[PDB]
Amino acid sequence: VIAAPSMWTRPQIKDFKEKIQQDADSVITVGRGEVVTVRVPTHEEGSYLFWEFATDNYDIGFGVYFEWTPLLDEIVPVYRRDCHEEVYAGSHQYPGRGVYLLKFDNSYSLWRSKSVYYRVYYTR
Amino acid sequence: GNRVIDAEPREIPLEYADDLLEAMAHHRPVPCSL
């Protein structure tokens, strides 16, 4: 079937951001009421997905879906995360060949844009 | 209220290994569902 993911946190948020900042495409700017989907294909040489993310001043909705290759599976349901006080991270086991959809939901914010610091991984 | 980005999964750097030790030392599980 489909394996449950693990999700955790850690306090080194200023450290994390400084490493990520150095990369151009590892920092997204989600606008007012915006929803930025990040399509992360399964690596043919991989069996697990990992993710790290954070923001600077405000929270943001975050969840993860899985697209089979339009059949979807809700890996992590989209709820708001306090990724501005601690670094949010998690892992999940590939169920097959597909594309992970990392949702950064801001639809609920009428005035504030969110500066997302993120990075994705994989393990053999 | 929508935008799609494409990103390849990177590989865990060997440099950030001491970063995984502090993680496990401080990793505090959170619920996936609230």
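Sequence positions for chain B are given in Swiss-Prot numbering; the residues included correspond to 1653-1686, in order.
Heads up, header says this was done by X-ray crystallography, 3.0 Å.
Any Cβ shown, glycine's included, is placed from N, Cα and C.
Copied from Swiss-Prot, the annotated features are:
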type: MUTAGEN; residues: B:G1653 to A; note: Complete loss of myristoylation
type: MUTAGEN; residues: B:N1654 to A; note: Complete loss of myristoylation
type: MUTAGEN; residues: B:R1655 to A; note: Complete loss of myristoylation; loss of interaction with host ACBD3. Loss of activation of host PI4KB in vitro
type: MUTAGEN; residues: B:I1657 to A; note: Loss of interaction with host ACBD3 and PI4KB
type: MUTAGEN; residues: B:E1663 to A; note: Loss of activation of host PI4KB in vitro
Within 10 angstroms of the C-beta of B:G1653 (mutagenesis position), the count of other C-beta atoms across all shown chains comes to 10
Since the record lists B:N1654, B:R1655, B:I1657, B:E1663 as mutagenesis positions, which of them has the fewest other Cβ atoms within 10 Å of its Cβ? B:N1654
Using Cα coordinates, what distance in whole Å links B:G1653 (mutagenesis position) and B:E1663 (mutagenesis position)? 31
Between B:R1655 (mutagenesis position) and B:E1663 (mutagenesis position), how many Å separate their Cα atoms? 25
Between B:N1654 (mutagenesis position) and B:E1663 (mutagenesis position), how far is it from one CA atom to the other, in Å? 28
B:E1663 (mutagenesis position) sits from B:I1657 (mutagenesis position) (Cα to Cα, rounded, in Å) at a distance of 19
